[PDB]
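Comments concern the structure below.
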Amino acid sequence: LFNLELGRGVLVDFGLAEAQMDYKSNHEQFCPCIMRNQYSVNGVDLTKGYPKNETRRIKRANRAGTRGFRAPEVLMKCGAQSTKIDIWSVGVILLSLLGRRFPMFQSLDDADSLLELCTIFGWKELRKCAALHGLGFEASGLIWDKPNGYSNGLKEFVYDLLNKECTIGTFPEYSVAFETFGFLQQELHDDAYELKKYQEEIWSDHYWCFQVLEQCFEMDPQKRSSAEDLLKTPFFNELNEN
Amino acid sequence: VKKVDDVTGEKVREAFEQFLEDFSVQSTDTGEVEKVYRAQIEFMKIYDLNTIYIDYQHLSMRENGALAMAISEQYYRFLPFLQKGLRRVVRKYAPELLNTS
Amino acid sequence: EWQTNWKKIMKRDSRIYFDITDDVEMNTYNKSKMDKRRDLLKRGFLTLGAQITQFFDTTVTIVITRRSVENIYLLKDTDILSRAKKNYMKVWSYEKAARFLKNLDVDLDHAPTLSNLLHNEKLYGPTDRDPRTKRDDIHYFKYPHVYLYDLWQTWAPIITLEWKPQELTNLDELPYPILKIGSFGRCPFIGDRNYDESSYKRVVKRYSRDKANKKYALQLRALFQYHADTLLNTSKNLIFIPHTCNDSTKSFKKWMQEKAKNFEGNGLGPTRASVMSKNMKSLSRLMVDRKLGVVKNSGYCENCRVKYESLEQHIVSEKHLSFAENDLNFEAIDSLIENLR
Amino acid sequence: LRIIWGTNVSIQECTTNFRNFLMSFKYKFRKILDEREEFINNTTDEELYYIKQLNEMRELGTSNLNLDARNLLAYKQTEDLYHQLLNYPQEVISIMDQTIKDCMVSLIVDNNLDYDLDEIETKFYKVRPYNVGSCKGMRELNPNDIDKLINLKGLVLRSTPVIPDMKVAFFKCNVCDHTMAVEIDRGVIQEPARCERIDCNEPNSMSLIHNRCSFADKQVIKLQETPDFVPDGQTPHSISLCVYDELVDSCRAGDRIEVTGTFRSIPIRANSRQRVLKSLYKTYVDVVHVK
Amino acid sequence: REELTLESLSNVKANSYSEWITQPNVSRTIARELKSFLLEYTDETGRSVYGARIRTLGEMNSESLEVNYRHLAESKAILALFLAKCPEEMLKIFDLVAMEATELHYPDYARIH
Ligand SMILES: [Mg+2]
Ligand SMILES: [Zn+2]
Ligand SMILES: [Zn+2]
Ligand SMILES: [Zn+2]
């Protein structure tokens, strides 16, 4: 909950707030995903297809959360969950502000949300993310508009989310999105000098904002930055007044 | 044509071969290590018998029971492999028993 | 050190023929296993990336012969060993090639236990079948599909989506989210469906909504313009970054360019088992709509573990009243009521 | 939506109703139903009955739940489920088995118990409804009562030895020794007319290996009817019951048993040479519970 | 026994060359040795004439291999004599040999011809 005029907020809901328990009662044991203690051929493959009448139980991992803010580690059933996932939920909101779209992901199903993450990033990134939790991803025959789409970065993504917007005319004249649009026209190539150095202000701000946005949007749980390191990033260089 | 091989059948045959060759028993204060089944094979060679008597108690000990499960539970499947293993053991030890004589 | 000085020509001047003839009479099973050696050396040379010529030439670097390299004294002028002597060709034998391979530090060998075999046969059926054949026990993929599974195969696959080609038609609605962009804050995957933002009937809405929504955004702009921290707001008034992309205001001025007098449920769910019986799956084929044969609040109840169609009748039900009247269930919360007070 | 063709049964609604019945049934409901409200004791008639039964079956490792059908009449939500179970025993009992598995999984997970879930998931749980409506004898059942859950009561006279009923047919190639394992489907096994191996496609290479197939226990029991109502002039009747895979040899000759099962009819071939069935069907009972 | 060489091919255990060539022990030997002949034979300048002929055949989708009789006679005289002797059993083994040789360079060629 954030008051703009006071300019600060509070985290209110906790009904679904799970408590982490210890890692042990450098990617060898935190995330081969061994949890549930179930980590302890000829003629069959089990990679090209699934059994017709399956006699195996599905993984049971926590799925509590909200559509469209679920992290990759909670989208593919993964035990040994950590606080890192909440960091992902920070980026999506940060992605909602940059692009002016609030419902970032429809996320009708876990598979649907995972394929939504395939469109912005790419099939290979999602498969290499899955290969970390011990799971294999596979998708083919699908008409994706860009294979490995938005590889220049999430920068190009917000730029397209802004392109359709800046061609049809969906933004007002007193808009703030035009600054981001003109800064991505910098990053992508495709008196009154407060104009120039406020120009430099908002451009440096956007340049570092996308850096924190991509640290939040990382597939690897461990190599994803924590809250402390994310707060020490030079985008937030206004903490000296403390 | 490449005939399909029963991998576990071959494994059971090999386990039966080592059971027939290397099995040993401790006598009751009348001798040292004796190989029961090689002695039985040479016995039925001398007396021209056709039947070999395999004790299930002896068979259970070998292969930590893994030969025992497979022979007792899938006997109709592994019987030809047991026959092949016995025939090979006779072919190397006492090779004159493989003919009707 | 043979692993470097010989590996420099390994990538640029390294093309080798494998001989297929045999000098002396041989057995058929032995013929098969020498074919297996020929393939083994083939993929031991292939892994390192060396090119191979099936067609013997004069630009061939090495030949490896099951033929006797040695005893070459008497041979036909057309026989390949004679022309290997003839063009400085590096002539080897399969034993010499195996020695080279062992000196390459590459593995010669690229279920062990009967108990492990029986454990594998407890699942996956038996092994008395062709290893590489459509098992007819596992549903195989032939159409566009998405499949997320466990490589350890310890858990059931999480995602198994298999769409027929006719389902891939009608690109207006796919069974999967193809990225769409959208406008006016739309969820990118959601399109402008039955919405034409270029329709003036729509345009007189968004610009006008922007007119009433103008100064709320002006206040917010002036309050968050110069400093991220809002404690230093009070201090030319408004500054803007120039742009050239057309607008809602620009669109509406265009529509007066073009049209006006001118031309152109509850939140929880029951815990269901994962394994579906064969009979239950078979019953799914026989389903028909309820048109043949035979209070909006509805959802699960974690207290009673029963699903209700009506809240005002679940709370007055027997089990819910019994649960509420029992103070032993509400014990840990009883610590908090008076722990704070 | 999506009810089953030919039945009133809807999988979702029936599953929900049976789960609610299992989670929230107490025997005081039946005591009220039987107009015996003054026998109601708060100690054992106020505990969830089937929750305790599910816990006991989990602890003991058993797989069969004995469901009293009349209990479904006590619960309000399952007043229709009783008629659905009586009218369509096959679909309803399958749904009940699935619901029992879900219920036990929920009992283990929701209460966070220590019990392993691997052996629960791989276990096949079965429901045995017994106390269905007792009337109509056996001779008063019409062809409209075929495939319905009926309740007979009588004396066991005879029982055939254990008959092997093939569930999986094991074929073997006479050429390449490649084997597929066909599954039975409504009593018909699709014999392969070609080796599925791509290497050899010999048409009649496949031969059935009788001793390597998968078999299940089937037994036929001769029962003498002892109905509550006997119409004038009729003589005692004998029927054949079919017990399957755990109920074999559970009834010995001379036993007085009350058996609940499906009233079935099968066409009997006139001769062993040709495939011609008789237009007059033969009636029997597939036993699901023996008391 | 069941596999022969080029030297041992001359000695015929059958009454006539037809039974010799039809004999599987000789048929597989002839097939292997013609497979070798198509691969190894090269011109005096260095060009593998059958190499270029296979590439031309693959690049033109033709089903005719223009095999010469000098090259067979000079390289393998006994097989050229066998071909001149019983050209029905031969040109049936070697057509298969040529198919194998053109499939090695041009895989998945049986679908075309
Ligand atoms: Mg909440
Ligand atoms: Zn993980
Ligand atoms: Zn409740
Ligand atoms: Zn076959």
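Here chain C follows Swiss-Prot for its numbers: 111-220, 231-355, 362-390, 509-538, 655-701, in order, are the residues you see.
For this deposited structure, the header notes the method as electron microscopy, 3.2 Å.
Note that Cβ sites are derived from N, Cα and C of the backbone, with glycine treated the same way.
When secondary structure is read from DSSP and collapsed to three states, C:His680 (mutagenesis position) falls in the helix class. As annotated by Swiss-Prot, Zn(2+) binding site applies to C:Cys661, C:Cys664, C:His674, C:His680.
C:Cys661 to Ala appears in Swiss-Prot as a published mutagenesis result, with the remark: In DBF4-AAHH; weakens interaction with ARS1 origin DNA and MCM2, but not other known ligands; when associated with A-664. A C-beta separation below 8 Å, combined with a sequence spacing of at least six in one chain, links C:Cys661 (mutagenesis position) to C:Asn510, C:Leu512, C:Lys667, C:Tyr668, C:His674, C:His680.
According to DSSP, C:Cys664 (mutagenesis position) is assigned to coil rather than to any helix or strand. The Cβ neighbour count for C:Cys664 (mutagenesis position), using a 10 Å radius over every protein chain in view, is 20. Per Swiss-Prot, mutagenesis C:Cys664 to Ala is noted as: In DBF4-AAHH; weakens interaction with ARS1 origin DNA and MCM2, but not other known ligands; when associated with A-661.
In Swiss-Prot, a mutagenesis experiment is listed as C:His674 to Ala, annotated with the note In DBF4-CCAA; weakens interaction with ARS1 origin DNA and MCM2, but not other known ligands; when associated with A-680. C:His674 (mutagenesis position) falls within a helical segment according to DSSP.
For the mutagenesis result C:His680 to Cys, the note given in Swiss-Prot is Weakens interaction with ARS1 origin DNA and MCM2, but not other known ligands. Using a 10 Å Cβ-Cβ cutoff, C:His680 (mutagenesis position) registers 18 neighbours.
The note that Swiss-Prot attaches to the published mutagenesis C:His680 to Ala is: Weakens interaction with ARS1 origin DNA and MCM2, but not other known ligands. In DBF4-CCAA; weakens interaction with ARS1 origin DNA and MCM2, but not other known ligands; when associated with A-674.
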Cβ neighbour count within 10 Å of C:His674 (mutagenesis position): 19
Near-site residues: Zn(2+), ref C:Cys661, C:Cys664, C:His674, C:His680, CB cutoff 8 A to centroid: C:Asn663, C:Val666, C:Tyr668, C:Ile675, C:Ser677, C:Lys679, C:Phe683
Subset of C:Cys661, C:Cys664, C:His674, C:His680 (mutagenesis positions) with C-beta under 8 Å from chain D: C:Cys664
